[PDB]
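For reference, the structure is listed below as structure tokens.
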Amino acid sequence: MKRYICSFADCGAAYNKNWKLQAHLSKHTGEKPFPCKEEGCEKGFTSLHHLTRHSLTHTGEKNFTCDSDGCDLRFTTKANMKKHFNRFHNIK
DNA sequence: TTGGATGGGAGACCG
DNA sequence: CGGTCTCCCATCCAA
Ligand SMILES: [Zn+2]
Ligand SMILES: [Zn+2]
Ligand SMILES: [Zn+2]
């Protein structure tokens, strides 16, 4: 219930989830608390789990299978699967 | 045009 | 109340 409020008071932004507030604060601070560390791919995520879905790309865990016979295309994320599904089927 | 890939965000799961 | 996870968009990104 205790939404954590954005340091820059006037902004009036508030979120109980720390990750959310980090992602918010990143806009002002430029901070990215969840780095990937990996050489070259030294990415800076502002929230946990977004890092984990990114990790699907390192692990190669392509799995979000379009539920369409024959067109059983496997995508990296549910949203990518949805975009495809929309783009190719749910065009309406 | 397309699916791979990232910042941002409501909601689900767990405690 | 709050981290990890579930689920997703919009956008960026390389093909
Ligand atoms: Zn703010
Ligand atoms: Zn990485
Ligand atoms: Zn399809």
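Here Swiss-Prot sets the residue numbers for chain A, with the shown residues being 32-123 in order.
Determined via solution NMR.
The backbone N, Cα and C atoms fix where each Cβ goes, and this holds for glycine too.
Annotated in Swiss-Prot:
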type: MUTAGEN; residues: A:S38 to E or A; note: Abolishes phosphorylation by CK2
type: MUTAGEN; residues: A:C42 to S; note: Loss of DNA binding
type: MUTAGEN; residues: A:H55 to L; note: Inhibition of specific DNA binding
type: MUTAGEN; residues: A:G91 to S; note: Loss of DNA binding
type: MUTAGEN; residues: A:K93 to E; note: Loss of DNA binding
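A Cα-Cα distance of 38 Å separates A:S38 (mutagenesis position) from A:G91 (mutagenesis position). Ranking the mutagenesis positions A:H55, A:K93 by how many other Cβ atoms lie within 10 angstroms of each Cβ puts A:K93 at the bottom. With respect to ligand 1, the mutagenesis positions A:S38, A:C42, A:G91, A:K93 contribute A:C42 as residues with a C-beta closer than 6 angstroms to one of its atoms, given in sequence order. On the backbone, the CA of A:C42 (mutagenesis position) and the CA of A:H55 (mutagenesis position) stand 10 Å apart.
On a Cα basis, A:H55 (mutagenesis position) lies 30 Å away from A:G91 (mutagenesis position). Fewest other C-beta atoms within 10 angstroms, among the mutagenesis positions A:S38, A:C42, A:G91, are seen around A:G91.
A gap of 29 Å separates the Cα atoms of A:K93 (mutagenesis position) and A:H55 (mutagenesis position). Look at A:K93 (mutagenesis position): DSSP puts it in coil. A:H55 (mutagenesis position) falls within a helical segment according to DSSP.
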